[PDB]
Amino acid sequence: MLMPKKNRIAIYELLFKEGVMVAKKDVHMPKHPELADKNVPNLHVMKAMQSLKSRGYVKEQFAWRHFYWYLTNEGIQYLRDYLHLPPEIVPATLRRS
Amino acid sequence: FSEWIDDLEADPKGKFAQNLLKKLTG
Amino acid sequence: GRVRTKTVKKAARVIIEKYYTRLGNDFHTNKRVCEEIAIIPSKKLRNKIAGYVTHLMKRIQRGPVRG
Amino acid sequence: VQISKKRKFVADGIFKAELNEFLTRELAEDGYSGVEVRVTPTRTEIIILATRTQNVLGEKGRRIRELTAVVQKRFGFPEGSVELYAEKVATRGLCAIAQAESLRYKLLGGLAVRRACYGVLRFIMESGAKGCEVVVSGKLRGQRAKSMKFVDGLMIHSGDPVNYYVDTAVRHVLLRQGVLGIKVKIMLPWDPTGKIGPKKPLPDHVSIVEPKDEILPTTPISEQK
RNA sequence: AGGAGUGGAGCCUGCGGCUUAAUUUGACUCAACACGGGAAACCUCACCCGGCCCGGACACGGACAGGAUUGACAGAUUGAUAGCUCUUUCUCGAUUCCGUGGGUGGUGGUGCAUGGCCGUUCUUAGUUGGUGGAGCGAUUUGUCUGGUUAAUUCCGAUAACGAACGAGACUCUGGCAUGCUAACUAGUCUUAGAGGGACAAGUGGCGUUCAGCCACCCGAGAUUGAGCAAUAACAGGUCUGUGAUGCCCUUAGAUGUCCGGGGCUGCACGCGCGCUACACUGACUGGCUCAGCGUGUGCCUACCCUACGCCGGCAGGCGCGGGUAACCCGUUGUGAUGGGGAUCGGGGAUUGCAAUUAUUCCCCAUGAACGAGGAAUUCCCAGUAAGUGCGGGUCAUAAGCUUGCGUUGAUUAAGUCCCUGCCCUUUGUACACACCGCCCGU
């Protein structure tokens, strides 16, 4: 934990713009393979991801030292209830159908 | 019937031996 | 030991009873005809079968053999 | 930029292995069997085999698009360089992976091991399979765990031919009581062409061409009307 | 009645005896004891003279612009440019905290709850249906009198007939072309081929003259390395490899971190792997072209292998290029004397904080039972053993370990069941937890 809240809203913007992602456990390092150069410290961002997926309502799947996530519609409802951003802003992921 | 067969042949002489044999056909 | 297992024995016996006409005595000819008429999936086994059929013809040339 | 060829081949093998494990833990319930990559100029086409395909694609390929997105964002390929297809397998009733998954998903919900296990042994046998051996090891309830095995037909163990004649699948089925290990071994039947059996026969089987019946008169005499 | 090397004479580590910070998990003889690919500073240490930022989807309690987060040498700390000083009322700023457990867990228990991969009695040749015989039955035949074989390999006999595993066959591996498919790095020698070649084949001698055994020309090669390897097995090992695993269950000194910090590098040894050749053979004149099997630089990542000059006598303190590799490294006088080293000191040290509480060259010849070794003994039959070095795994070119590789290279036996143990039989039994049994006697 030991997580700030501006990093929280930054990571919530990241989840809103991203949705489906793959993660790798990296905490002590100063340079990540594929999730650096975000102008934000990496450790707090990854702990923010840990909070998201271990708050007790979104399930995980860990193997081959990696995290693949199944973002449930319960998470969509939770984000809408808390941040009050209408789902009418459709995610950009629905192109190249 | 199959479950009784499995229980019997798992431990054909243990604690669950007489009951399973009786339950088979009686 | 050089004991020929049931596979080579049975193959040589069936080979000699089915195509006795073509088969002879000289190992080169037995090997050639054995390759030609028998689908043997090895080369070492093919040579073993040809050697045993050569032995069996040495047996038959001097009397009948019960096999 | 460039790595040594030994490292290149090892990394390609690691790619294949981790992709196989990843879509094994993804869609085992989809009757996944195997994954094959195809070498194409500056591209890497991937074709995926499953017993069922309507489920693996689903409706408008939500599952397919999710899988391609995750594989792309995991492996680091250039944007849209990885694409996975889904084609049925001609050998479903005697493929070790498919039958191991069938056994696990018949045993998961709660069922006598013997009924479903003999049923899959049957469905193996009517699929032309030459021989099968299934072992189920684990808690048969009580302070001791045991292993029960059912074999049918002919199936070999030793020598080279076990490499290209017998396929064995080892899986874990998680029961609320414990973990039951299922080992399913199938020997394919020999059939040249069609890729349904090993090309080579068993190396101790000598094949002979069969002559046809011959009952002939003494001398061939020409007959004309 | 053979032997060689043996554990003793030239390169330290496993775990128990074993004062406190030193004897630190799992493994109770063959099937533990450089084994956990576990080469101990430190991240991996739980024997450790010491601490901290702490862990809660919830069941109950303390209640909001302050209820503190690695974050100053000089008064000190218990090695430490750590704010831990009973100190400053600097500093991300609502993060957090306490007492109970499930929880994003734990390399914390139980491998006498498991799976999977393993070790073994199993390196031996052994196992099993179906149908038919026999028996009331457990069960037995097939699965055998014999001969033969490495082999339940085969011949043959035959209430068994047909079959299935295991063995063989099979894959890899070396051995062979006055042959073949072709390379501006070798000139078809090196590399790697759709292929050939051996098969007990030819001839003798033993074998209901069968399966087969011996011998010899011929032949490169005439019981030619290994790999894979039958159900039932064992409470053998692994939960300390694994969001592989069912929850009984401790503690905040979480068995997370941070060039940091005692050990175990003790020597009256409690044990087990390890470091090592006796003379014209051992070693230098440097006076003729030598082989390695193999390794080598960005998803990580900051660590890869290496050729000329400052020159004391060379690796080399700094520049200097080549190599994603058949292209570069690289055609890599009769025996203690002169003869093989008992501690230990100088030359420029390879640059690894610390090496001494394990990294780092040979020359002065200062003289050590200086010429086959208590009981008990492990391994080995031909390119064996043994002597050597070299390359990987560990990694900083860290080895004394291990896994492979070549070079030098062979005295002894082509046997037996005496010791240990195994198997295709008969036999005895009061054993079946199966002889480490059972059991009798005040």
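Residue numbering for chain D follows Swiss-Prot; the residues present correspond to positions 3-227, in that order.
From the backbone N, Cα and C atoms, a Cβ is placed for every residue, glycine too.
Here the residue is the original one, while Swiss-Prot reports the published mutagenesis D:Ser6 to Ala with the comment No effect on phosphorylation by CDK1. Greatly reduced phosphorylation by PRKCD. Abolishes phosphorylation by PRKCD; when associated with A-221. Annotation note: D:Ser6 (mutagenesis position) sits in a coil segment as assigned by DSSP.
What Swiss-Prot lists as domain 'KH type-2' is D:21-92, and the listing cites sequence analysis.
Experimental mutagenesis is annotated in Swiss-Prot for D:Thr70 to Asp, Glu or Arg, with the remark: Abolishes phosphorylation by PKB. Around the Cβ of D:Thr70 (mutagenesis position), the number of neighbouring Cβ atoms within 10 Å comes to 16.
According to Swiss-Prot, the mutagenesis experiment D:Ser139 to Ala carries the following note: No effect on phosphorylation by PRKCD. In this view, D:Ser139 (mutagenesis position) is surrounded by 15 other Cβ atoms within 10 Å of its Cβ, with every protein chain counted. DSSP assigns D:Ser139 (mutagenesis position) to a strand in the three-state reduction.
D:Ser209 (mutagenesis position) counts 11 other C-beta atoms within 10 Å of its own C-beta, drawing on all protein chains shown. Quoted from Swiss-Prot for the published mutagenesis D:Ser209 to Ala: Reduced phosphorylation by IKKB.
One entry in Swiss-Prot concerns the mutagenesis experiment D:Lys214 to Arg. Its note says: No effect on sumoylation. Abolishes sumoylation; when associated with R-18 and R-230. Abolished ubiquitination by RNF10 in response to ribosome stalling and deubiquitination by USP10. For D:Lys214 (mutagenesis position), applying a Cβ distance below 8 Å and a minimum sequence separation of six or more within one chain yields no residues.
What Swiss-Prot says about the mutagenesis result for D:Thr221 to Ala is this: No effect on phosphorylation by MAPK. Significantly reduces phosphorylation by CDK1 and nuclear accumulation. Greatly reduced phosphorylation by PRKCD. Abolishes phosphorylation by PRKCD; when associated with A-6. Within 10 Å of the C-beta atom of D:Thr221 (mutagenesis position) sit 5 other C-beta atoms, taking all shown protein chains into account.
The Cβ of D:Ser6 (mutagenesis position) lies under 8 Å from no Cβ of any same-chain residue at least six residues away in sequence.
In the three-state DSSP classification, D:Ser209 (mutagenesis position) falls within a strand.
Residue counts for the domain 'KH type-2' (D:21-92) under DSSP, split into helix (H, G, I), strand (E, B) and coil, are 29 helix, 21 strand, 22 coil. Closeness to chain C is evaluated for the mutagenesis positions D:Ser6, D:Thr70, D:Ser139, D:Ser209, D:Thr221 by Cβ distance, with values under 8 Å counted; counted residues in sequence order are D:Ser209. The secondary structure of D:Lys214 (mutagenesis position), as reduced to three states from DSSP, is coil rather than helix or strand.
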